[PDB]
Amino acid sequence: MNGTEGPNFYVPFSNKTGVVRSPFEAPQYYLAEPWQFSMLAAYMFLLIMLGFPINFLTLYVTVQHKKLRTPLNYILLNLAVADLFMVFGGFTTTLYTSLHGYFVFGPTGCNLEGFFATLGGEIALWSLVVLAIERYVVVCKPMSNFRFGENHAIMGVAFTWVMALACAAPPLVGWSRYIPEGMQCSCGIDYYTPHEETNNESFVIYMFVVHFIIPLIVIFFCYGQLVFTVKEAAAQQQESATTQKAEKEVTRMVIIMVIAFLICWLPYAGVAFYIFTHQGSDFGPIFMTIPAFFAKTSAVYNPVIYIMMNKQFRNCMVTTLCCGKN
Ligand SMILES: *[C@@H]1O[C@H](CO)[C@@H](O[C@@H]2O[C@H](CO)[C@@H](O[C@H]3O[C@H](CO)[C@@H](O)[C@H](O)[C@@H]3O)[C@H](O)[C@H]2NC(C)=O)[C@H](O)[C@H]1NC(C)=O
Ligand SMILES: *[C@@H]1O[C@H](CO)[C@@H](O[C@@H]2O[C@H](CO)[C@@H](O)[C@H](O)[C@H]2NC(C)=O)[C@H](O)[C@H]1NC(C)=O
Ligand SMILES: *C(=O)CCCCCCCCCCCCCCC
């Protein structure tokens, strides 16, 4: 055998030596080297730490500025909030886990870090489809009068929750489970086990396709049809060159966020396929670890593009820093 199964735990090491145990009680030092263990948490603090002032000042820069109620900011505040739920939830759990070498809260606690990480790079996936549709409707024109605003900008934000909850809570209870992974300091969704009690088989596909492949294809459909709408379609619409100066820069940031959304998410999710297809494979702890935690950097770089490459908004932020200058 390759690893070990349990009632709640899969650990990718054979009970060959007999030093392999449960991750809910024991520090899994039997897995690898402890300096790497704390190296994960040492890399972890540098995460949580920085996801605060870059997320927090973003929620406040919008409430402070009664001038930033645009359908660009509506979707791009939704991150500042959703990430802070992770730092004050998902990251809280992982830390305690990484520093000791196991999930102490355990059966109840895994169901937090595994959940928030699934209600983070999933609620932004339902935002980054609207972020390819907000750019699509005021560039190509599918109908006549296509203005967004406020009562339209809430309809794309309140939708990201309705689609993220459709696939983040069901594993917690009812249709799947939240389970530890890799070096067993991280958690998430099952890829290894049938566990035909909670019926994973159907949930896996309903998850992967409806919430990775389909949102991507209905981003690429809205993307490929926009290089085409820049050249031959938009020279007949006859919009001005003063209007498409910042409109030619914000697009060129918004679809850089799509890139980042794959930069680490493929090394993780695409490999989550590999694991899911091999189920008894000889893939140790290191396999899922680095991609899991790199995947976890998905709370911090989002504002770092939104602040930096969206200069449109980068002025309201500097107003808090000075607070009365020339
Ligand atoms: C992999 O190897 C483990 C080695 O520890 C092994 O744990 C063994 O588990 C048995 C049964 O759970 C324990 O039996 C002891 O506990 C019962 C409680 O009622 C009592 O009869 C005695 O205290 C008895 O010793 C053993 O303590 C334990 N074996 C050793 C060598 O101490 C598991 O089989 C495996 N665990 C996994 C799947 O990670
Ligand atoms: C358990 O681990 C073994 C050992 O690596 C894996 O064996 C695979 O199948 C045969 C051995 O009979 C080899 O020719 C392959 O190269 C192995 N595959 C891989 C991943 O390289 C196997 O993955 C595991 N056993 C099963 C069938 O689940
Ligand atoms: C500039 O850098 C920010 C302003 C610096 C002073 C902030 C004062 C905060 C006081 C908060 C009390 C008002 C809250 C009630 C809102 C209705």
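Quick check of the header: X-ray crystallography, 4.1 Å.
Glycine is no exception: its Cβ is also placed from the backbone N, Cα and C atoms.
Swiss-Prot has this to say about the protein:
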BINDING   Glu201, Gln279  Zn(2+) binding site
MUTAGEN   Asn2 to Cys  Stabilized by a disulfide bond and normal light absorption; when associated with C-282 and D-15
MUTAGEN   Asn15 to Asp  Normal light absorption; when associated with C-2 and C-282
MUTAGEN   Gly90 to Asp  Increased thermal stability and decreased retinal uptake. Decreases stability of the inactive conformation
MUTAGEN   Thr94 to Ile  Stabilizes the activated conformation and hinders hydrolysis of the covalent bond that retains all-trans-retinol
MUTAGEN   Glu113 to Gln  Causes shift to the activated conformation
MUTAGEN   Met257 to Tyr  Causes shift to the activated conformation
MUTAGEN   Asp282 to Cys  Stabilized by a disulfide bond and normal light absorption; when associated with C-2 and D-15
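The mutagenesis positions shown are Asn2, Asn15, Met257; of these, the one with its CA atom nearest the CA of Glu201 (Zn(2+) binding site) is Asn2. Within the set of mutagenesis positions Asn15, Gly90, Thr94, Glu113, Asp282, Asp282 have a CB atom less than 6 Å from some atom of ligand 2.
In the structure shown, across all protein chains, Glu113 is the one of the recorded positions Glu113, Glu201, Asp282 with the greatest number of other Cβ atoms within 10 Å. According to DSSP, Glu201 (Zn(2+) binding site) is assigned to a helical segment.
Within the same chain, residues at least six positions away from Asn15 (mutagenesis position) with a Cβ under 8 Å of its Cβ are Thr4.
For ligand 1, the nearby recorded positions are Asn15; that is, of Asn15, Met257, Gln279, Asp282, these have a C-beta under 6 Å from one of its atoms. According to DSSP, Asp282 (mutagenesis position) is assigned to coil rather than to any helix or strand. Residue pair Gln279 (Zn(2+) binding site) / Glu113 (mutagenesis position) shows a Cα separation of 23 Å. Cβ neighbour counts within 10 Å, taken over all protein chains shown, single out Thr94 as the most crowded of the recorded positions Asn2, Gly90, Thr94, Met257, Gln279.
In this structure, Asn15 (mutagenesis position) belongs to neither helix nor strand by DSSP; it is coil. Rounded to the nearest whole angstrom, the C-alpha distance between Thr94 (mutagenesis position) and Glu113 (mutagenesis position) is 6. Following the DSSP three-state reduction, the secondary structure of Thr94 (mutagenesis position) is helix. Only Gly90, from the mutagenesis positions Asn2, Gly90, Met257, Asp282, place their Cα within 10 Å of the Cα belonging to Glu113 (mutagenesis position). Within the set of mutagenesis positions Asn2, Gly90, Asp282, the entry lying nearest in space to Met257 (mutagenesis position) is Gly90 (CA atoms).
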